Amino acid sequence: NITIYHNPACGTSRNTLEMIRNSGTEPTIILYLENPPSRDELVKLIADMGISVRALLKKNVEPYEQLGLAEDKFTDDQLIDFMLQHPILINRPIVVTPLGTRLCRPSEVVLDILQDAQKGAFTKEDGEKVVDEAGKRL
Ligand SMILES: [Cs+]
Ligand SMILES: [Cs+]
Ligand SMILES: [Cs+]
Ligand SMILES: [Cs+]
Ligand SMILES: [Cs+]
């Protein structure tokens, strides 16, 4: 039972999705930009990810800029509510498996929470080798 909060336009997100598949399972895919998590779900994801709320914020997007979120003037719950109202602010991808939840940045972080080993070598779309045929991380 695996869930990925996915942006098809994000390289990291695509690489993550394919490494999930290369472990032998097809995840549930949530297009978070159109279908974001509810507040309770987002609070849980952050807790499980063990990062700060601010660490989940995506920079270099219109609401981050226009809402001035770079500045340290926002409580965690103010930031959580911005993410729910403007889901492009949620960094990506987030993956949930029976072992845990991670912000998979870089994509190969997902290897931590995939229960089954990569079934063969994995090379990222830009050619960066990740695991060899033997299964060793490079
Ligand atoms: Cs499986
Ligand atoms: Cs939801
Ligand atoms: Cs806009
Ligand atoms: Cs693992
Ligand atoms: Cs890249």
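Here chain A follows Swiss-Prot for its numbers: 3-140, in order, are the residues you see.
How was it done? The header gives X-ray crystallography, 1.6 Å.
Note: Cβ is positioned from N, Cα and C throughout, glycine not excepted.
Quoted from Swiss-Prot, the note attached to the mutagenesis of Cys12 to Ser states: Loss of reductase activity. Mutant is sensitive to arsenate. Here the residue is the original one, but Swiss-Prot notes a mutagenesis experiment at this spot, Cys12 to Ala or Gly: Mutant is sensitive to arsenate. Annotated active site, nucleophile per Swiss-Prot: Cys12, in sequence order, evidence recorded as experimental evidence. Recorded in Swiss-Prot as a mutagenesis result, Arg94 to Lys carries the remark: Loss of reductase activity. Mutant exhibits slight resistance to arsenate. According to Swiss-Prot, the mutagenesis experiment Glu127 to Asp carries the annotation: 13-fold decrease in catalytic efficiency with arsenate. Mutant is sensitive at high arsenate concentrations. Record note (Swiss-Prot), mutagenesis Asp128 to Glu: 7-fold decrease in catalytic efficiency with arsenate. Mutant is relatively resistant to arsenate, but is more sensitive at higher concentrations. The unchanged residue is displayed. Annotation of the mutagenesis experiment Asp128 to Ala in Swiss-Prot: 4-fold decrease in catalytic efficiency with arsenate. Mutant is relatively resistant to arsenate, but is more sensitive at higher concentrations. Quoted from Swiss-Prot, the note attached to the mutagenesis of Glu130 to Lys states: 5-fold decrease in catalytic efficiency with arsenate. Mutant is relatively resistant to arsenate, but is more sensitive at higher concentrations.
Overlay of Swiss-Prot feature records on the structure.
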| residue | record | CB count, 10 Å |
| --- | --- | --- |
| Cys12 | mutagenesis position | 17 |
| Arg94 | mutagenesis position | 23 |
| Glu127 | mutagenesis position | 10 |
| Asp128 | mutagenesis position | 7 |
| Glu130 | mutagenesis position | 13 |
Pairwise CA distance, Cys12 (mutagenesis position) versus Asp128 (mutagenesis position), rounded so that it is a whole Å: 13
Go through the mutagenesis positions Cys12, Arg94, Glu127, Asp128, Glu130 and pull out the ones with a Cβ less than 6 angstroms from some atom of ligand 5. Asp128
For the C-alpha pair, I'd like the distance in angstrom between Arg94 (mutagenesis position) and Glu130 (mutagenesis position), rounded off. 19
